[PDB]
Amino acid sequence: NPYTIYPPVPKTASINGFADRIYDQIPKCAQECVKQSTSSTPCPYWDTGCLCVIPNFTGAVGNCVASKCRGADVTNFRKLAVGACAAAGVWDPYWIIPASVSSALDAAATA
Amino acid sequence: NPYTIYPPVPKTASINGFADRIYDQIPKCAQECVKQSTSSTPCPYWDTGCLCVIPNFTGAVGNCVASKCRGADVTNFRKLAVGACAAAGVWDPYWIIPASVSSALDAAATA
Amino acid sequence: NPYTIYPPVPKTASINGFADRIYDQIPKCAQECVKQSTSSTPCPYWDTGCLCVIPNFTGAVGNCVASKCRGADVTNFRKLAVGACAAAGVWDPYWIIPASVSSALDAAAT
Ligand code: HEB
Ligand code: HEB
Ligand code: HEB
Ligand SMILES: [Cl-]
């Protein structure tokens, strides 16, 4: 199987494979945002790497953070998302979001 | 531009936008297969998402893989194709190929 | 058939072929708008491209967005509609709405 070139991940989760990695560290404004349903993805719900690269999922999370978070909270959330996805073995830019969502996050961070 | 709602892609490629995402991870038997010409598509040659959904292109790539790869190489190739196309923002089933091509790949995978 | 030159789409949908591409990305104010009935169209309900170009459907969707959404929400909804329709293989302007509806969306965005 192609997934053994990546670091192993727990095959269960409390929320989901992305959220579980950062839930306790993210700014409080972003906590509701990472509880996004994984049901519209092809990802096992525990699969961090997959949930880092499916834009219908990351974009929803990103849209929510851009709406709910401002300033350094946006910046810190993105650093944590990138970090978790990078450690899961995802390629640069690690947390894979739509360009429109990135622009919205940029704006929220500079508000 | 209408496509900024998708994750960004490099506007150049060594081979093409599809090949470039997976060339170093795919089995050797498929390396030449992904070098399929994009000239028969409406796709910019660097456009992964577009090259994931145009059936004369995806169909050609699949027929080639069904010929050049066997067993687990086929399954692994397909997983990589799907993963790249999904990350580019394509809808389910992500790497979109004709049913006949799907069937040939099924068979090549059982060898 | 003449439609096999286009990007294939799933011949099932949760809501419809248009809504399904963008439902999770659109502003919440527009969610109800994309659940518009497809009954006044000749489109299979799963057919993204068709639902991007039949103006009584696109017009109903647009009018509802123009009614329920303001500011960046309108702009963001429209980017998603245009983007999804372009990727489905529709011709420019991709999300093809009546002229009156474009104007209504224009006003709602400011
Ligand atoms: C589309 C779809 C998809 C995608 C995109 C993905 C993407 C991914 N992924 Fe995933 N996965 C999957 C789908 C997927 N996936 C599945 C289905 C599974 C399971 C398998 C079985 O169960 O058999 C996995 C699994 C898995 C695993 C486990 C393995 C073992 O067990 O050994 C891992 C580690 C991973 C990672 C990952 C990453 C890092 C990524 C990115 C980058 N993954
Ligand atoms: C038919 C045709 C077509 C199709 C089908 C498609 C499909 C697609 N696509 Fe494409 N694109 C295109 C055509 C296309 N396309 C073009 C022409 C372009 C360019 C535009 C301009 O530049 O103007 C693009 C572009 C593009 C881009 C870039 C933008 C910027 O600049 O940033 C992206 C990202 C994409 C994606 C995509 C996806 C994901 C898909 C699927 C899903 N695209
Ligand atoms: C009115 C009418 C109409 C319109 C306008 C349309 C428009 C359209 N469309 Fe549709 N379709 C249709 C009607 C339609 N449609 C139908 C009815 C069908 C089924 C099939 C037959 O019938 O043949 C289809 C089908 C179909 C398909 C599938 C194919 C096969 O067979 O596989 C596709 C992909 C499409 C796309 C599309 C697009 C992209 C567009 C635009 C742009 N489409
Ligand atoms: Cl993958």
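Using Swiss-Prot numbers, chain C covers 34-143, in order.
The header says X-ray crystallography, 2.0 Å.
Placement of Cβ uses the backbone N, Cα and C atoms for every residue, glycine included.
As written in Swiss-Prot, here are the features:
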type	residues	note
BINDING	C:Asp80	heme binding site
MUTAGEN	C:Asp80 to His	Impairs the heme transfer within the CFEM proteins cascade
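Of all Cβ atoms in the shown protein chains, 23 besides its own fall within 10 Å of the Cβ of C:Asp80 (mutagenesis position). In the three-state DSSP scheme, C:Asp80 (mutagenesis position) is classed as coil.
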